[PDB]
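Visitor: Starting off with a structure, shown below.
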Amino acid sequence: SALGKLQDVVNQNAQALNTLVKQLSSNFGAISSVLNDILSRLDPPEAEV
Amino acid sequence: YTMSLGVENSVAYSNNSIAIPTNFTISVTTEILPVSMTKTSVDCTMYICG
Amino acid sequence: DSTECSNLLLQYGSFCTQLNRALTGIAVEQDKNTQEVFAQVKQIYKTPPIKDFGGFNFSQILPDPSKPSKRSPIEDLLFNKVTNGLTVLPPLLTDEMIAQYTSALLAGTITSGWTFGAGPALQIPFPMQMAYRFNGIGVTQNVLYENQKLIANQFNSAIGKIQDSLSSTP
Amino acid sequence: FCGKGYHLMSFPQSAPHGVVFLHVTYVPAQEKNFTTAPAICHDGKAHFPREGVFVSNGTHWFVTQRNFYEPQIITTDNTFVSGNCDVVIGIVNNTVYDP
Amino acid sequence: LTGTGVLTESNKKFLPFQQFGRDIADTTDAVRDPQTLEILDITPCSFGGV
Ligand SMILES: *[C@@H]1O[C@H](CO)[C@@H](O[C@@H]2O[C@H](CO)[C@@H](O)[C@H](O)[C@H]2NC(C)=O)[C@H](O)[C@H]1NC(C)=O
Ligand SMILES: *[C@@H]1O[C@H](CO)[C@@H](O[C@@H]2O[C@H](CO)[C@@H](O)[C@H](O)[C@H]2NC(C)=O)[C@H](O)[C@H]1NC(C)=O
Ligand SMILES: *[C@@H]1O[C@H](CO)[C@@H](O[C@@H]2O[C@H](CO)[C@@H](O)[C@H](O)[C@H]2NC(C)=O)[C@H](O)[C@H]1NC(C)=O
Ligand SMILES: *[C@@H]1O[C@H](CO)[C@@H](O[C@@H]2O[C@H](CO)[C@@H](O)[C@H](O)[C@H]2NC(C)=O)[C@H](O)[C@H]1NC(C)=O
Ligand SMILES: *[C@@H]1O[C@H](CO)[C@@H](O[C@@H]2O[C@H](CO)[C@@H](O)[C@H](O)[C@H]2NC(C)=O)[C@H](O)[C@H]1NC(C)=O
Ligand SMILES: *[C@@H]1O[C@H](CO)[C@@H](O)[C@H](O)[C@H]1NC(C)=O
Ligand SMILES: *[C@@H]1O[C@H](CO)[C@@H](O)[C@H](O)[C@H]1NC(C)=O
């Protein structure tokens, strides 16, 4: 634990990056979290929503 | 437990007593200081849209 | 307690985890700040029973044994003059512990000068410590020793005026 | 600012996303009690230490540098005169050698 | 399932019921193609900043 400050910097940066990447798997109230599915499933007036 | 702040010490103060070091210790201590992070960039358009 | 609201909130991902993580980081950083300010010495020093410091008077800054919190008069004045899912976390160091740390720092700097900050605490008479500090600003020792009572009187008067100024200015 | 103790020098070491400083410090050790005085009274003159501090090992009075015990004969070379003995509180009587 | 990338031979030992692979971001990483049952490694073609 001597190098804890640098390891903390690395862990916070990597963890923030991982959380940002994981946020792409949330649909945020939409039908799906994948844009390709929404494009290939719906008409444009609802696809825009 | 209730943590201890440190080991108690009573300095033998008087108005005519001085403590003079007869020796010394050459001590080396480390100080770790973060300097930079990883330089990341995000393609906002392709992140949101692909 | 709404179950449908929570069911909808799971669709938003780990926003709650981010906010709790950031607040936890702030909370531990506050304790780290207090440690770095106050916990600078691992020896708890105490002032001698006899307060013979060559005429210098530290009663306003030394702890008061009469008080239950063992705070100094100036510290007690400072503490008197400063007044849905949310929780307030108590600080790691209590006010009593911070007062003990401050008391240890005061006892070290009164009985040992700057020596306790660089190693073992080395006892030295306070007029001689203040003569060293006079050397540190380019003033010879004799200027202090020949005016020792006057310097002690000025120091005591200035400390008293600090207490009065704190008490009277909101 | 550069480690615990009286700073001597520091060495930088490169580290991943940071820097490590090796702070070399002078930490005093093996302290010994002495009897001290603010000044030495000699022939109605007050002698003060030029660089050090007056210490007594029990029988003799010496002048030593403040951060290391190194007693020396109290002479007119390592002391300066200011006033008489009637003003300094705690002055003690001792002879001041003259080369 | 729609996506864009390169289709290559894969050395990931899939289980027989397993049909497609997963990463952190949920964009498809590998698949088992129909009509052949062959497992294809999916990597999106190169991007970067200019
Ligand atoms: C200088 O002398 C004083 C006493 O005249 C020493 O102080 C004592 O130290 C011991 C050991 O730590 C304690 O048990 C006593 O309670 C202390 N007495 C007082 C009155 O404080 C001091 O340790 C001596 N210093 C050196 C460097 O020898
Ligand atoms: C000052 O302290 C040093 C160590 O901090 C002493 O050196 C030690 O001396 C003993 C006896 O001579 C040896 O057994 C050790 O091996 C030495 N240690 C080192 C690191 O060299 C030194 O003697 C002390 N000097 C005085 C005058 O007390
Ligand atoms: C140090 O200062 C304190 C306060 O500045 C002195 O305490 C005063 O003592 C006189 C008589 O003993 C009282 O009339 C005052 O009311 C005290 N002041 C307070 C604020 O309580 C103290 O005498 C001084 N000297 C020493 C040696 O402690
Ligand atoms: C204080 O220091 C002085 C000087 O080091 C000591 O005086 C010497 O003591 C030795 C003891 O055998 C004698 O041989 C020398 O002749 C003395 N020197 C002089 C100039 O007289 C003295 O003994 C020390 N006192 C204590 C209590 O340690
Ligand atoms: C230091 O020496 C001076 C001068 O030798 C001493 O002062 C004398 O003290 C005696 C005792 O009271 C008086 O009778 C003399 O009149 C004083 N002479 C002068 C010139 O003041 C002084 O007492 C000595 N101090 C110590 C602590 O021994
Ligand atoms: C220290 O105080 C005592 C009284 O407690 C006094 O007799 C002595 O002269 C003082 N010494 C110095 C150097 O002030
Ligand atoms: C046709 O596809 C089926 C899967 O539906 C597979 O079992 C079969 O082997 C395929 N036949 C050929 C000739 O590719």
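Residues displayed in chain D correspond, in order, to Swiss-Prot positions 1042-1140.
Heads up, header says this was done by electron microscopy, 2.6 Å.
Positions of Cβ are set from backbone N, Cα and C atoms, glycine also.
Okay, so Swiss-Prot annotates it like this:
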- D:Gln1071 to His: In strain: Kappa/B.1.617.1 (VARIANT)
- D:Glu1092 to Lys: In strain: Theta/P.3 (VARIANT)
- D:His1101 to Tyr: In strain: Theta/P.3 (VARIANT)
- D:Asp1118 to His: In strain: Alpha/B.1.1.7 (VARIANT)
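Relative to the rest of the structure, where do these features sit?
Guide: Under the three-state DSSP scheme, D:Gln1071 (variant position) falls in the strand class.
D:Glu1092 (variant position) falls within neither a helix nor a strand when secondary structure is assigned with DSSP, and so counts as coil.
D:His1101 (variant position) falls outside any helix or strand according to DSSP and counts as coil. Counting only same-chain residues at least 6 apart in sequence, none has a Cβ under 8 Å from the Cβ of D:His1101 (variant position).
The secondary structure of D:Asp1118 (variant position), as reduced to three states from DSSP, is coil rather than helix or strand. Using a 10 Å radius centred on the Cβ of D:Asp1118 (variant position) and all shown protein chains, the other Cβ atoms total 12.
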Visitor: If you skip the near sequence neighbours and keep only those at least six away, which residues in the chain come within under 8 angstroms of D:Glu1092 (variant position), Cβ to Cβ?
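Guide: Spatial neighbours, sequence-distant, of D:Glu1092 (variant position): D:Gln1106, D:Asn1119.
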